[PDB]
Amino acid sequence: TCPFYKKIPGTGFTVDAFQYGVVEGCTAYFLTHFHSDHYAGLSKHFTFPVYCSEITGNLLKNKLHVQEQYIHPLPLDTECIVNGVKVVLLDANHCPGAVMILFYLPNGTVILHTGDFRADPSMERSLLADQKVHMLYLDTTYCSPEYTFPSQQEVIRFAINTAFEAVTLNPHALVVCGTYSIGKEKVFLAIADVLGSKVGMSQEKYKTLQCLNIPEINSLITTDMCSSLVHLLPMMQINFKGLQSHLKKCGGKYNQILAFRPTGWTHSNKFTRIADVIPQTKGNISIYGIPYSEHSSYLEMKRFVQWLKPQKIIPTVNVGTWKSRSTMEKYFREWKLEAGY
Ligand code: NI
């Protein structure tokens, strides 16, 4: 049955609620972003109105074959009316096409649903600054103080210099980057760019990236693996067995793999700086786990909330255990007391 934190009070609306079948009384189904835990349930047989960004709409149409007449894409930063309720989509700084949703209820309440986000000070200067928010449905993925990680910029810098140095030392080295969904494109694209290569990938992945309105993407990606020295593979293949195997397939074009696993968080962050990251190496294969997150750190989250000062917070992640829920409510009270709201 649909959980309460996927329902928008005082409306017919749900958010990311597609795996429950017909939700009783739901007149519009909103989708924040094209990730499987959020979209699970959509297909060509879905006949209710879906509201989303243009990018997420491209992916519904082309990847899941949802019929066009049920896809209702909205522009960002624009006041729109859905079944008589004013709404706005804002950039979530997550994966391509990911949004937060502002709801203006007829009775005067204002609700922000963050979807999945990585909080940033730039959000303090969007349409959010213009009015008060009474309820916040918050992406609490990493809502605990142990979760620190570097900026996206610092991580990409590390990856670019690592890859450029390896390939300049050995021109027969191949670079491989793991993926399992949209998001984190900057990792493989930045590396390709510094090396003067295109990124080679499967036809299904190339199709996915073509849905995203990336500038000059036809210039950066390709399905011709032969012409490319950066390859994208599924994340599951990013291990010594998987990479030895793939290296076999390259026909003696390459004698060495350098591979990147962009992970969310890993416990080497409590100790290790980005400067001090090292690979796991076996034979002529090295694997780097790098902490490229598309979710808020604890501190980025705390700042955002202390800036917004909502009257009520409703967490949407890590809600399945009493110890989790209870710990999060304790942090919310600290933040509120410390900021004075
Ligand atoms: Ni997500």
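Quick note: numbers on chain A are straight from Swiss-Prot, i.e. 700-1040, in order.
Recorded method for this deposit: X-ray crystallography, 2.0 Å.
Note that Cβ sites are derived from N, Cα and C of the backbone, with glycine treated the same way.
Quoted from Swiss-Prot for the published mutagenesis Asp838 to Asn: Impaired nuclear focus formation, reduced interaction with PIAS and increased sensitivity to cisplatin. Of all Cβ atoms in the shown protein chains, 23 besides its own fall within 10 Å of the Cβ of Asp838 (mutagenesis position).
According to DSSP, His994 (mutagenesis position) sits in a coil region rather than a helix or strand. The Cβ of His994 (mutagenesis position) lies under 8 Å from the Cβ of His793, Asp815, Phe816, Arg817, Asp838, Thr840, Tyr841, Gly963, each of which sits 6+ residues away along the same chain. Where Swiss-Prot documents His994 to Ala as a mutagenesis experiment, the accompanying text is: Impaired nuclear focus formation, reduced interaction with PIAS and increased sensitivity to cisplatin.
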